[PDB]
Every structure is written in structure tokens, then in C-alpha cells.
Amino acid sequence: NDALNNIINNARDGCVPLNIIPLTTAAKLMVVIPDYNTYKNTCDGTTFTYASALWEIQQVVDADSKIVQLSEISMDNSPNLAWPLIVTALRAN
Amino acid sequence: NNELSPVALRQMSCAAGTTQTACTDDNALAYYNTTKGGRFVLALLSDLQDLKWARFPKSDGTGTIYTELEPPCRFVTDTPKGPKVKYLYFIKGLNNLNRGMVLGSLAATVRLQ
Amino acid sequence: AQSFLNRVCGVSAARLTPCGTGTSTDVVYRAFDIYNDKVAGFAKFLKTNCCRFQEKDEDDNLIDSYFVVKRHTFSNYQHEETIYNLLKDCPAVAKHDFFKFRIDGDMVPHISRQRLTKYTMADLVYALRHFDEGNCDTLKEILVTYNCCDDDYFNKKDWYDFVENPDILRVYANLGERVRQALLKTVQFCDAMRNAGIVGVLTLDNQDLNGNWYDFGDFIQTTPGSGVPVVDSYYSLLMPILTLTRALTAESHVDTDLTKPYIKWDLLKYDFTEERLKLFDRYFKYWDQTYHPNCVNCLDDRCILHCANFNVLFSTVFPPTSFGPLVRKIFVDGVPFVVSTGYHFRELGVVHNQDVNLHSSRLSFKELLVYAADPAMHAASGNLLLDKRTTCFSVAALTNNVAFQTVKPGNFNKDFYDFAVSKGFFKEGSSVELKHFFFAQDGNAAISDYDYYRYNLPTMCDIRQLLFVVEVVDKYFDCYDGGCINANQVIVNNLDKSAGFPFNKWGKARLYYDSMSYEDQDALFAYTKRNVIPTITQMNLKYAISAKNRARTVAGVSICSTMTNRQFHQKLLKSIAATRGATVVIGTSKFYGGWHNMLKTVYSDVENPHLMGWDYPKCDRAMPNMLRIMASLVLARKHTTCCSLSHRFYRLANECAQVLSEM
Amino acid sequence: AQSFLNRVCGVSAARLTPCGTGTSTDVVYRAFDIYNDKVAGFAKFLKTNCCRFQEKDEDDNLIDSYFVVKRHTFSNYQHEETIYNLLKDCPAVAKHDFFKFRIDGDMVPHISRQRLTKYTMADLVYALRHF
Amino acid sequence: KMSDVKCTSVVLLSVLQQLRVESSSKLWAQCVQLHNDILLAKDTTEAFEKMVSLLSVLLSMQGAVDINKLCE
Ligand SMILES: [Zn+2]
Ligand SMILES: [Zn+2]
């Protein structure tokens, strides 16, 4: 993209650590949540924030990789899902 | 509790000067730790203003050591002839321990103002 | 009688109660740091000459501040008198008080210290460096006194364990602030002591747990502004506690003020050199040896260890994203790339590659390898990932969905079982039985075992004793011979194993060991002798019999690492594996009497022999970095002629970045 | 915590005071008469395994009678138990008390002597014969 | 005797796994749990009740036609 070139031009020597490259130029996030509690603390509603930037949820799957609607991520329904949910999101501008 | 100088050292006169050759002979006062591997000197004491080099033959007397020196230390010992300025020359690159040891020996040996 | 208490209370109005009986001294067990001319060491002695008075608070409840009164020689009296008169200014000194008293016909000297503490730093350090859960009572008293945890905690059995009950880390961490104050006050005292022209050795057991010093027993005089305080044993013994208690954790706040937020370091900054120098000056001013923040400039290996230690300490302050490969944008035949040109070690500071070239035309095999093996492209072209199943730092996900690996159960040989029960085995209650099975694992088995690295914590080592034991260990290792070897002398058994990632997509190690002429291999060696090549490591699940149902994993290092580590180490390795009667007994077969010879050799001739053997829990996951680096240096010590000095440092850097802290 | 201090006081006059620091033993210098097989003599040794509680008087002033509590082996416990049961009658014997307590997971033995004195005869004799 | 229970539990888990049960995820977790619990048990009774609870899985499906092999 351009943004990679941007953050490289910003650097005072044109060399930057590796850990921050996907942290600041990625376009897709993937979250792995073990239970419902940890789901509540972070992936809440259809948008959330991580890495000081806003993300919008786009698909949710379970261990077997079968689509799960946000409706049934209840507290009570939770003991009926293969439980390490995998949430893929998109960078919101 | 914890003591810092069980043993001290002895004294020698030797050669020193402003440059490697300006080292003329018998005007230096050396404190020497006579260790396992030969007579190892630590500090130099003189009234000469400043001297950048001392010159002492090796433990086997082959070569005369070329040892650059600290900026001299300023203090005024006394004798029957009143005040007496002397200068203490450390071999540059000396840990705090040897500084402390040499200072203990000297200060306990010689009177100041 | 009570006139003694009335006098000792001096003018600071204390409701002060006596704790030795009437006017006699008291017997206690304290830890000291002794070096006179005849005895020497650091151990628990029996202090005896002190009348100790517990100072009291309002409401007649007790409070931890005490007055301590000593009696000794008159010459000692005048000496402490004059020296305290010299130093009576800097807040780091406890307010003494000199007076005299008569019991019967004895105007006897008496020195009183005001508002001390029950223990000194030496007691804390001794308790933490000589721990035994059978009598760790003084430690318990310190912790409950300073409001770390409260008494009822200590009945929670296994409170002291590390693998078990990890909250002990927080509990210990609560002492950081106080330990820090101690260091700051030591610096202030060293300042005043140089200014007032005083010479004397500083020790641990002369400092209350508030930093206030006391006890000028054998300080001496000199012209003002020319006094050298000695701080070797002090810092050298204190060191481990600094990382055990997370002392410097205050430094990361907005202004070293535990209430304020965290500093916002920017994401792009990675140099961090002057910060390390400034911290070193703020906390260790009078340490008497140079310190290079970037170990590239070190002199011999001992300076490498000396500076890497401080780097281990200071690197626990700065943000964790600013470590790892440093990438940059290079062009080949009009195409932009992203490759790594350096690293940023937690121990060796910053390292820059020497041979880097922008604007290339074509790449031959060697460069194709070293580019495909870097994690730079793989991470820069992947999705961000936030894995909450662990606590280790994530980086990126390569493909769209995470794989879940499972472990199948074993297979049953019914014929042999029927045989063995037919001949009368496996009886109820017998001794021999079935204890070794093929335990199965479910989905999130791999990650649940990789998570076991959380037992690896930064560890600061006592630098002086380490610098001695490294010499002795080296001496255990002077019967062999090592050095580089050309490509045409390596010996590879089973050229048919996996080649790590990503090379395992195109065949086993036979391919790469069979498609690179000797020139390319020697060129690769020569290249890593001047650069750094980070690599990726893959984690594989073992499948074999055992008697404990934890999964087990083994790491598969890429071919770029082994292909060169072999040429660097194989000569010494094979020389070790072919010596008899040594201490290391690798390579000595146990058949044809080998067991007997080994036993006879180890039982050489000790006078009154007993045997003994121990065990390290979590050996490969809990070893701290410093001892791994030390081991690598001891191994490389056999290279005094083949390599030159910068070559040896770059080999150390490569081995670290490849097998110590890589993706 | 104030378990030891209380469940020790037993029943007689809850007017104790630790002259112990906590629930830990105490270090003192006493004179002993020692003949086991290897060492022998009459000298000052360093007794260590006793939690000593200074008993208090009315008006919260101190008084010289102490309770001394020891810990040792279970076999030692039963032995002292049965022998004290045998001899529990003649007024020449100090009223023991046997019980057990747990610090952490340990039902540990504990023997308590009631209303002793600070010193023994051996201390007086030693003081007067080694002046 | 107890060894016989451990052994047949090994064989049963092998059969289940080769009947593709590990494709589903929570079910395989439970089966692995019961198998590893049986392998470490000490007394026969509770091992037997875990054994029946685990066999219920194979019985709940229609891949193995037991009415065939139960011919003796
Ligand atoms: Zn260095
Ligand atoms: Zn070499």
C-alpha cells in the first residue's frame, strides 16, 4: 500500500522494528477467544477498538469453522459451541 | 566489621619525567604492590609539578616501563621546615580499591596540615 | 536504672520501652559481610553488644523503629564522633548521638542511633539468597511488616513456590519501591562522602531498610573533594534482588511517580542508547568499570557478559514491540522489497548488518535462501492476530484460519498381552504392572504447551561470582580441540529429516544439502560471520510412550541455522564425544563394561564417599538468558586462532537471534 | 495467629504476653549438664526450641512466671504423655499440657509447661561456680 | 483385571478415532478426557462407570452394526 511507504518515510533512518509493521498497516484482524467471559470484555457489539484503531466484525466461526451468528453468542447458549471462537474483522477509517 | 587494608606496601625512589625521555632518574616516589608476578607499582609521589611518564625497569630489569600518569594530586604535607607541597601521581586506569589502599597507606604514614 | 532510658531518649520525645532487660546488651542472629585479615565471607554471625529499645506509638501500641545503643573503645568513640561531625548533613545518614554514662565507677562510652529498623539490607538479601522453606521466618516477618501480604496467607500451603502459586511474584514485587529508595540514598551518601574527603568500604549490613546509613567504623581522612567510596561487594551482592523484586518498574511512569500513567513511547523509536546511559548514571554512578550499551563495542568476552548483565536489567523498562528484527525497504530490479538489516537484542543492544546493498539486479541461490528464510516478508504480508489463549507476545497470522492439531492414541498388541497373562503376569497388587501408555490429546494441545514459557523471567546475575565460575567451568573443558572446518569435512547422519519452515514445502534436508556446492556453503558461513539472519522455528508434537499425560513438543530449526552451526561447532563436539574418562560422559557406550568403567571413574578416590543426584524442574523452559549466553561463550572459547574478534561476536549474535528469542 | 497465644493459655487466667516475637521459637543462652555418648560436660549451650510467654499480673505489670512450649517428635510426645500420666500426682512436678496445632498443613506436636521461672538451678550453680 | 479395562479403553478410543469422530470438536474433547481419566484410575468401579459413559458414544451412532458382531 501507500501506508507502508508512509511509515517508512516517517522514520529518521528508514529502518523500523518488525513488530509494528502489521500492527500499523494490517487490514484484517483475527481474534481467538477461549470462553464467553473473555468475549464480553473485548469483542462486544459489531464494532470494537484495538491497537488504538477501530474495527468492525465481519464473520465469526468456531473450532470446526462453521459460521456463527452474533445472535447466539449469548451467556446461556454459550455451552453449546465449540469454544475457541475466531473473529475476523476489518480496519475502520 | 569490614576492614579495608590488612596489609599495605613499601616505598621506592625511581625515575620519572614529562615525556618518555624527559624521564631523568632518581626523582620519583613509587608505591608498589609487590605481587606474585613482580613488583607492581600503583602511585607516584613527587614535588615536581607534573610528569606524564615514569620509567622503571621490568621485574627482570629488561625494559624500563613507560607508564603514563594521572594529573598530580595537590596537598601540603608538613615537616620541621614548615609547609611542604607534594604531588601524588596515580597510574591512569586504577580501580577505586587501589586508590583507597594507596590513600590509606599514605595518609596513615605521612602528616598533612 | 531508668535514668538510662531517660538519657537515651535524648530530646526526641519518645515513649520508649526497653527490650534487652534492664541495662544489659542483647543477643541476636544477624547476617554480616566480614573481611578482616583472618576470616572472610558473608554469613550469619551472633551480634551481642547492643541495648535495643523499641520505640512506642500513641495509644501504647508498638511501632517498628528502634533505638540502638552500642559501647566500645574510647578511641572508637572519638573516631565515630569526628567522622559523624564531618558527614552530619546528607539525609542518607542516621542521626547518631554520643554521650557517656556510669554503671558503677565507669564513665563508659555509648553511641546511640535514632529511629532505625529491625533488619538491615544484608538480612533481606541473605534471606532471599539462602532460602529454605523449613525456617523462612525472618522473611515472613519482613513481608508481613511492610504490608506486602498478611499473615493468613502463609497457611496457603505452597505459598513460596514459583511454578505453583505464581502470585508470589506480585507479593515479592511489592518491595520494589523501598529497594529503589535504598539505591537513591546510597548514591546521595557516595556523593557526600566524596565531597567531604573520606575513604571507606561500603557494605550491606550498615543500612536500615529505609536507606539511612550508619556505622563509620573504619573510615579515614583525606583532603576534601578527593574521597573514594568503594561499592563493589554492595552492588555485586544486591544485584539479583533488583530483578526478583522488579525494582525499576517506577521508571516507566510519566515521571517515576507510581500514580501517573505510562509514558507513551512512539512506535518507531528503537535506539534507546542515551536512556540506558542516563539510567546507569542515575542508579549506579560510582560503579568503577566502563559500560557500553551496545555490546558491539565490547573488548573481550568478559566485557560482553559485564555489559549484557546491565542490559538485561534496563531492558525491562522499554516497550516490548521495539525488539526484534529491524527491517528496511530495498529495491531489486525495480521491485521494492522488505528485508531485515539488523536486530535489537534484549542483551546486546543494537546490531547492524555490514553487507547490505540497495538496488540489485539478480539474486543467486545464496541470497534467495537468506531472503526466503527471514520472517520479514512472512510477517509483513500477513493479518494481524490477537491470541488470548496465551500471554506471550503475538505477531501475525499467516493464513486465514488457525489449525488445531490433535494426537491419536496408540495401538494394541493383543497376542503379547494374552501371552503375558497366560504365563502369570499382571497380578493384582503386584509390583510390575502397566504404567506407560500412549496418552491422547485434544485440539488446543500445541498452544497449551507452548504457553509454558511464562515461567521464563528476566534474571540479573551476581556479576562477580559469575565471572569467576565461568573461569572454573572453562577449566573443566581444556582437553579438547575446536575451530572452524570447511564444508567438505562435516558429517551428517540421516540426510533425510525435515528442513524446518518454509523450506519443508519443497523437500527434506537432502535437497538443500545436495543442491548447494561447497562454494555456496562456505560463502554462507563467511556471510554469517559478518551479518545477522533471523529465522523461524516450527513447533512439532511428539508421539511416543510416556507416564505423564502432558503433551511434549520439540522445535525444528530451519536449515539456514544448522547448515552453519555445524561448521562452527562440529570439531569440538566430536572431540568431546570421543574422549574417555572425562567429566562429561557423552558418547561413552554403556555396553561391554562401559557402565563399570564410568562408575569406577566417577568413584575415583574421594575420602568418605556418599552419592547424590538432583533434578531441575522445567529445565528447558526456565533457563535464564544469561547462563545460555555464558554457555555459548564457553563453547566458542576454542576459537582463538581461526576467527578474529568481530567474527566471534557476530557468531554469538547469530546464535542468539536464531535459538534464544526468535519467532 | 493469636491462636497460639490463646489456645495455649488453656484455662488459667488469660493474662499472657508473647515475649516471643511471634509464633516462632526463641534463642537464649543457658547452662546445661550434658552426657550423651559423644559430648559430655557442664557448660553454657544455646537452647533454641521454645516459645516463651511471659505471664502478666493485674494492673498490666509484669510478673516472673512464664509458660514454655516445646515442639519435637511425635514419639517424644507420646513418651512424655504416658510418663506424665504416671507421675501426675506429687506436687514436685510442673503441670504439663499436651496438644497439637497446625501452622500450615501440619498437625504438629506441642508440649506446654505452666508457670515456670526464668532460670533453673543449673543457671544459679553455674553463675556461682564460674564467676 | 483393571489392566483389562485400561486395555479395552485404548482399543475403543482407537475405533472411535478411526470412525472420524475427531472431525467434530467438543465430542472428541470429551472422549479424550474420559480415556485419559480411565488410564490413570486406581479402583475398578469408577473406571467401569467411565467406561460405560464412554461406550455410550459409540452406541449413539449408526456406523457400527452391532447386531452383526453380536453373533458370537
Ligand atoms: Zn563492554
Ligand atoms: Zn572460527
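Numbering, chain C: per Swiss-Prot, residues 4396-5058 in sequence.
Per the header of the entry, the method used was electron microscopy, 3.3 Å.
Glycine residues also receive a Cβ, built from the backbone N, Cα and C atoms like all the rest.
Per Swiss-Prot, these features apply:
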BINDING   C:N4601, C:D4610  Mn(2+) binding site
DOMAIN    C:4658-4756  domain 'Nsp12 Interface'
VARIANT   C:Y4665 to H  In strain: Omicron/BQ.1.1
BINDING   C:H4687, C:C4693, C:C4698, C:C4702  Zn(2+) 9 binding site
VARIANT   C:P4715 to F  In strain: Eta/B.1.525
VARIANT   C:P4715 to L  In strain: Alpha/B.1.1.7, Beta/B.1.351, Gamma/P.1, Delta/B.1.617.2 Iota/B.1.526, Kappa/B.1.617.1, Lambda/C.7, Epsilon/B.1.427/B.1.429, Theta/P.3, Zeta/P.2, Mu/B.1.621, Omicron/BA.1, Omicron/BA.2, Omicron/BA.2.12.1, Omicron/BA.2.75, Omicron/BA.4, Omicron/BA.5, Omicron/BQ.1.1, Omicron/XBB.1.5, Omicron/EG.5.1
BINDING   C:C4879, C:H5034, C:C5037, C:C5038  Zn(2+) 10 binding site
Those binding-site residues in C:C4693, C:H5034, C:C5038 whose CB falls under 6 A of ligand 2, listed in sequence order: C:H5034, C:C5038
For the domain 'Nsp12 Interface' (C:4658-4756), residues assigned helix / strand / coil by DSSP: 32 helix, 17 strand, 50 coil
Binding-site residues close to ligand 1 - of C:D4610, C:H4687, C:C4693, C:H5034, only those whose C-beta is under 6 Å away: C:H4687, C:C4693
Binding-site residues (C:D4610, C:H4687, C:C4702, C:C5038) in Cβ proximity to chain B, threshold under 8 Å: C:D4610
Distance from C:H4687 (Zn(2+) 9 binding site) back to C:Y4665 (variant position), taken between C-alpha atoms, in Å: 17
Rounded Cα-Cα span from C:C5038 (Zn(2+) 10 binding site) to C:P4715 (variant position), Å: 34
Alpha-carbon spacing, C:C4698 (Zn(2+) 9 binding site) to C:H5034 (Zn(2+) 10 binding site), which is rounded to whole Å: 17
Shortest C-alpha distance to C:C4879 (Zn(2+) 10 binding site) - which of the binding-site residues C:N4601, C:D4610, C:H4687, C:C4693, C:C4702: C:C4693
Additional residues around Zn(2+) 9, ordered along the sequence, whose Cβ is within 8 Å of the centroid of C:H4687, C:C4693, C:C4698, C:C4702: C:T4685, C:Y4686, C:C4690, C:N4692, C:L4694, C:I4699, C:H4701, C:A4703
Remaining residues near the recorded Zn(2+) 10 site, that is with C-beta within 8 Å of the centroid of the site residues C:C4879, C:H5034, C:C5037, C:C5038: C:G4877, C:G4878, C:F4963, C:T5036, C:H5042, C:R5043
Interface-proximal binding-site residues, chain A, C-beta separation under 8 A, candidates C:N4601, C:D4610, C:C4698, C:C4879, C:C5037, C:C5038: none
Distant-in-sequence Cβ neighbours of C:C4702 (Zn(2+) 9 binding site), under 8 Å, six or more positions away: C:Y4686, C:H4687, C:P4688, C:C4690, C:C4693
Rounded Cα-Cα span from C:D4610 (Mn(2+) binding site) to C:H5034 (Zn(2+) 10 binding site), Å: 50
C:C5037 (Zn(2+) 10 binding site): tally of other CB atoms within 10 A of its CB: 14
C:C5037 (Zn(2+) 10 binding site): secondary structure state under DSSP, collapsed to three categories: coil
Euclidean distance between Cα atoms of C:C5038 (Zn(2+) 10 binding site) and C:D4610 (Mn(2+) binding site), Å: 52
C-alpha spacing of C:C5038 (Zn(2+) 10 binding site) relative to C:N4601 (Mn(2+) binding site), in angstrom: 48
The one of C:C4698, C:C4879 whose CB sees the fewest other CB atoms within 10 Å, among these binding-site residues: C:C4698
Chain-internal residues, separated by at least six, CB under 8 A from C:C5038 (Zn(2+) 10 binding site): C:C4879, C:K4924, C:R5046
